[PDB]
Amino acid sequence: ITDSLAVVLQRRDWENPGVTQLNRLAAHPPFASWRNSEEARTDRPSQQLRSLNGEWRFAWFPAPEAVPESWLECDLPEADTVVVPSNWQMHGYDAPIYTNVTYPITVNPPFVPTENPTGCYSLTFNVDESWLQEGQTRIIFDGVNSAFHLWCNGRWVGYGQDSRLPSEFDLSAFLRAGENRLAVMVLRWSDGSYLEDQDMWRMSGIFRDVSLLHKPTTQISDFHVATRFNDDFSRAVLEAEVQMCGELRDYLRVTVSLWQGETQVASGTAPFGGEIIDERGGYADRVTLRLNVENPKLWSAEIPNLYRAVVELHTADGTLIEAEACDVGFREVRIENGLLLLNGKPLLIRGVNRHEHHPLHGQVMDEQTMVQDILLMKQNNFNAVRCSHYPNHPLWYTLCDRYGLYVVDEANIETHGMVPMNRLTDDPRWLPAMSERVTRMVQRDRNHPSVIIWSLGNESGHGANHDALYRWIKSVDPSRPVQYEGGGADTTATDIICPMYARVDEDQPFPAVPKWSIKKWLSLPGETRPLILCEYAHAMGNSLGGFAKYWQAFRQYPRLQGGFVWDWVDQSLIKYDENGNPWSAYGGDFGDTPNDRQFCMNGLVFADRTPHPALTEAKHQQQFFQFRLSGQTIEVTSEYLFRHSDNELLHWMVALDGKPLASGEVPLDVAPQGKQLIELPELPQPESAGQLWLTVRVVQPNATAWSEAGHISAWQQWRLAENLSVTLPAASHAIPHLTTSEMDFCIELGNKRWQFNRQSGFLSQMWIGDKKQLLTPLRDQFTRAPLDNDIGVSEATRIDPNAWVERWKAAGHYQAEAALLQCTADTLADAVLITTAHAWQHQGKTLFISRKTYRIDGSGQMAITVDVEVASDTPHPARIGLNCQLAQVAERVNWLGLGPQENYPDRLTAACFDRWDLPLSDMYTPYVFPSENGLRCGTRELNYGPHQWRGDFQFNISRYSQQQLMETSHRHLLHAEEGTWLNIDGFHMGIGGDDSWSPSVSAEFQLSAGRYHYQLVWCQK
Amino acid sequence: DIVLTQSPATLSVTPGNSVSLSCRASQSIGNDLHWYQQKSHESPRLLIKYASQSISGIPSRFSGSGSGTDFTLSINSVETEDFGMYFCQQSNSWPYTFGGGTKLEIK
Amino acid sequence: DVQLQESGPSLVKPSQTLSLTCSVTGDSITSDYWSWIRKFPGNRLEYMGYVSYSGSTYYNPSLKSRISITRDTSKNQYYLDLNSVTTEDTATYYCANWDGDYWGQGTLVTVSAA
């Protein structure tokens, strides 16, 4: 009766931050209740721990109030059979909302909307009579979003908030032998939502596991581990504090044993009863053991040395009541003298922020996915990850512990959408709610070695609540530093200056919360903390420009210990078309309102875990070996702090314009922080013209746990020499004929013919034989289909006049009209010479001026020479080159320049100069939100079909015009055009990326010279 | 690629008795080893995933253990419906590969 | 609930292209990763490949570029195309989701000159 919906729902606990839970057990590290020490030791599975994951019955309602009392007693006819865990939006019930800042619901704390999507889950299951004789049977939900009430066998059990941490209830007295039934009612919105405003899809449900754990009556209630070291780490102390619940009987003992493999390293036994703590005594229900470990193997992301710790609760006669365990990693984390140290050396964090996202499963995580992510990261030169912005699925820590990644664990607290940001975090009334989001995280994850820093949440301004919570942590677990960026990045609530999007060299001095240039921030008066960016280098779409600038500061300034790139995966979701064809969806694609569109796609990898090209630029910049070339000696520097180059080979090689002349291989013997000298054999040197390039690669000959054999971990290339070509071509056998007309000029020579339209001034067509080559005339191009960064936050509604695109738009770039100023043909001794001039103007303003000369010679080669003039007072153009639509469509593209991957000017350090050959398909980058892409810089020669262009340029080539790109919201809607679109740039502006909501292109990468010159040679084979 | 070797190739047992099947990887695959059952004229059926994780709808008598290179599938008290082929499969690295299989027959 | 079913020719000639269709009912093809697995006459299983949500494909190197896996959301089906088949391609072909929870019934395809 008092179990009635009617009664229960009445209190509206989900509209009250003063009730965060009802009848929930305390937090603690992961338990299994093994009843045999070996299983515990070997991490075998505990029969005392049962999963309730699977098929559950579910029914959706628009408001908690629309639930029928019946539900409590019996299933529902119309209840569907759903799989758990899952996100009900993933099943169709309601839509997922992709909003960033702006809260999904209306801001009226602590109220929530009356229309509040309720999901009723139910499960019928069996409890074995043995579980009811003794012990305690409790239930666990690893993640319920956002809040929920619970009934068992028609009785009300409890309530819980906090989507990202476990809620546990003792079912001990509601359970009946055999058949039991659970009724779980999950509310989408609650007062907890006010604290969960992270930039991500807004979903709901029982999205993490459900389990049953059977514990003895007298049991281990919690335990913590700690490791102290001596000056040189040659000796450690493992300290374990154990607490128990139940009746304390003198025959009770505890044994803590430390294994390393099969080998027991240390063991300790004792009975309950701690040291005197105060005037009343000590804890009789606790015991602390201390094990001495000589020459412990240390844990690090470089070498994840782990031990196993077993905690046995037994009686003195040797009888085991129960056992728990955890992996142990010996490491010390400290900030000392402005530096963050790990095991005494200073880290350089090569990290990334990662959300729990699956395109198919929404926010439900699985082992496979976790592992994939981990390996990609490790393969790509990452050390660390930040749990943006809440505690993750438990297994995560374990994997990191094991594979080796540093983890920053973060409280599930984000109130980004309040005004001001502080509003709740400065309010004592939210102190409790917040408090639980921090404390429980710590109680749960504190024993993992991978966790090296605690974070108070994200973007919730800076309030007195943070200060308190930060102090709490420091008191409770001084083993790790605390960080929080809110309120300016350097408040009293953080041990590290941890801004987001601070530029390297430029300051952004917003009122109250400026973002100084990182190099400058450190030397502000009185400042002494280390600086590590919590988010930097916004990887949204065609991005990552300038990435290297960061890497370089990091390397030059000690107190700049790296940062976390934003972010790992694109938060795109899968949708299906008219023919059961899938496609990547984003903000607002689910009729979701209000929404932030593409803003959910900032990953380095696509939702399927396939990489964006940016990923390489990272990989290379973050590489652990560094090179310098001096004469014919290569100096190698190791950035490893703990390990020796012991699975590393260096391959070297010399080549002249793509042609290999020499190769070597040399095994690296460099210690962490060491140098290795490498002298090369006498290097060949040819008479032939061209550039000679040295390229080196570090290879991992043997496979590791996260890499295959032959994995390349680093590389670098240098230009060694140049033999300039002092050779004049063979005087043409033939001579081209010029046929004039009033419409055009024709040039014929051989089967070849070229036509220039005298009215437009462009080369309108060309034939090889009877076949035409163009579909579109060759013409000047000064624009580009806007990248995400060019656009920023500019919308049709709300225009951002500062966004590059807006400027360009406003100035007429996109709609300027050419103007023939001149077009002449002249006959040279051995060639024809065409000469043109256009002016591009908009509203009587001449933006640019293009002046060319085409010169066709007996060789049947045309040489284009171009010279642009850009008005000082017009926004600098995105680019400067030509384009045209070719008639042909070939299978491959071959070029001699940077590649193989897409590379832009402020994003090309990872690319190598060489001869690349790839399929056309590979020259297009499927950024879900179409834009200019696929560029390759420093090209010297490009070959497509019978064409060959030569010079110094950047280019791109696909089946999509710039216009089509520019006009398609999703990549799935693009259609291949008639032939091949070719864009050949003499120059291209950088892509930026410091952030994606303000101009981020550094000046060095802006086409601001005024005068631009370039030349080409088009010809055939 | 990763090679999975299963042993024994064939195992005869009398219903009621328990058995354990072995699967070893040529190199470490962490916990990315799954077990499948396959009967004549039928598609494979997933029994255990990620070395030891249980699957809804599968008899409780099936359990998995192991990590790295050595894994085991155990059947506590074999039933007649258990006779057939058992294959392990790794998903740690592409291409995913299957073991050669162990045939479980009545003795 | 979800159901998968293979369809297509049971007999093909050497050198031709073997093409199979996997019809998915109960849920969208955009809601999972899809695979093709085959069993050779000698009880040997081979994971041919799979297509994930982004459209990226993974093919077994053993297939020497003869394989193509595609999708059609409008028909809620995905396909397997194996070119230049030989007697070595005679096997029972199955479609299943990446998780391995849903499998088709499997279809025998025999490659013979006759």
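Residues displayed in chain A correspond, in order, to Swiss-Prot positions 4-1024.
Just so you know, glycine gets a Cβ as well, placed from its N, Cα and C.
Cβ neighbours within 10 Å of A:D202 (mutagenesis position), excluding its own Cβ and spanning all shown chains: 22. According to its DSSP assignment, A:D202 (mutagenesis position) is coil. Under mutagenesis, Swiss-Prot gives A:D202 to F with this note: Obliterates all binding and catalysis.
Listed in Swiss-Prot is the mutagenesis experiment A:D202 to E or N, annotated as follows: Causes a significant decrease in binding affinity in the absence of monovalent cations or in the presence of potassium ions, but only a moderate decrease in the presence of sodium ions.
Here Swiss-Prot notes a mutagenesis experiment, A:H358 to D, F, L or N, with the remark: Less stable to heat than wild-type. Causes significant destabilizations of the first transition state. Other C-beta atoms found within 10 angstroms of the C-beta of A:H358 (mutagenesis position) number 21, with every protein chain shown included. When secondary structure is read from DSSP and collapsed to three states, A:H358 (mutagenesis position) falls in the coil class.
In Swiss-Prot, a published mutagenesis experiment is listed as A:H392 to E, F or K, annotated Essentially inactive unless very rapid purification. Causes very large destabilizations of the transition state. Mapped onto three states, the DSSP output places A:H392 (mutagenesis position) in coil.
Here A:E462 (mutagenesis position) comes close to A:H392, A:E417, A:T418, A:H419, A:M424, A:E488, A:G489: these same-chain residues lie at least six apart in sequence, with C-beta atoms under 8 angstroms from its C-beta. Taken from Swiss-Prot, the feature Mg(2+) 1 binding site covers A:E417, A:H419, A:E462, and the record attributes it to experimental evidence.
Annotation note: A:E462 (mutagenesis position) sits in a coil segment as assigned by DSSP. According to Swiss-Prot, the mutagenesis experiment A:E462 to H carries the following note: Slowly inactivates galactosidase activity by reducing the binding of magnesium. It increases binding specificity.
Taken from Swiss-Prot, the feature active site, proton donor covers A:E462.
Cβ environment of A:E538 (mutagenesis position): A:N356, A:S391, A:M503, A:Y504, A:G566, A:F567, A:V568, A:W569, A:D570 lie under 8 Å away, each six or more residues apart in the same chain. The annotation that Swiss-Prot gives for the mutagenesis experiment A:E538 to Q reads: 10000-fold decrease in the beta-galactosidase activity.
According to Swiss-Prot, the feature active site, nucleophile maps to A:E538.
For the mutagenesis of A:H541 to E, F or N, Swiss-Prot gives this note: Poorly reactive with galactosyl substrates. Less stable to heat than wild-type. The structure shown keeps the original residue. Less than 8 angstroms from the CB of A:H541 (mutagenesis position) sit A:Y504, A:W569, A:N605, A:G996, A:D997, A:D998, A:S999, A:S1003, each of them six or more residues away in the same chain.
Neighbours of A:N598 (Mg(2+) 2 binding site), defined as other CB atoms within 10 A of its CB across all chains, total 23. Here Swiss-Prot flags A:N598 as Mg(2+) 2 binding site.
Over all protein chains present, the Cβ of A:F602 (mutagenesis position) has 20 other Cβ atoms lying within 10 Å. One mutagenesis experiment catalogued in Swiss-Prot, A:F602 to A, is accompanied by this note: Decreases the stability of the loop 794-804.
One entry in Swiss-Prot concerns the mutagenesis experiment A:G795 to A. Its note says: It forces the apoenzyme to adopt the closed rather than the open conformation. Reduces the binding affinity. Note: A:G795 (mutagenesis position) has non-local neighbours A:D803, A:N805, A:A806, A:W807, A:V808, A:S999, A:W1000, A:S1001, A:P1002, i.e. same-chain residues 6+ apart with C-beta under 8 A of its own C-beta.
As a published mutagenesis entry, A:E798 to A or L appears in Swiss-Prot alongside the note: The catalytic efficiency is not increased, when the sodium concentration increases. Around the Cβ of A:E798 (mutagenesis position), a 10 Å sphere holds 10 further Cβ atoms from the protein chains shown.
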Candidate nearest A:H358 (mutagenesis position) in space, where candidates are the recorded positions A:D202, A:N598, A:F602, A:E798 and distance is Cα-Cα: A:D202
Among A:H392, A:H419, the most crowded of the recorded positions [Cβ within 10 Å]: A:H392
Where A:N598 (Mg(2+) 2 binding site) sits in the secondary structure, as DSSP reduces it to three classes: coil
Whole-number Å value for how far A:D202 (mutagenesis position) lies from A:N598 (Mg(2+) 2 binding site) (Cα to Cα): 11
Cα-Cα distance linking A:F602 (mutagenesis position) and A:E798 (mutagenesis position), given in Å to the nearest integer: 12
A:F602 (mutagenesis position) and A:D202 (mutagenesis position), distance between Cα atoms, whole Å: 9
Cβ-Cβ neighbours of A:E417 (Mg(2+) 1 binding site) (radius 10 Å): 24
Any further residue of that chain within 8 Å (Cβ to the Cβ centroid of A:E417, A:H419, A:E462) of the recorded Mg(2+) 1 site: A:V104, A:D200, A:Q201, A:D202, A:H392, A:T418, A:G420, A:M424, A:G460, A:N461, A:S463, A:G489
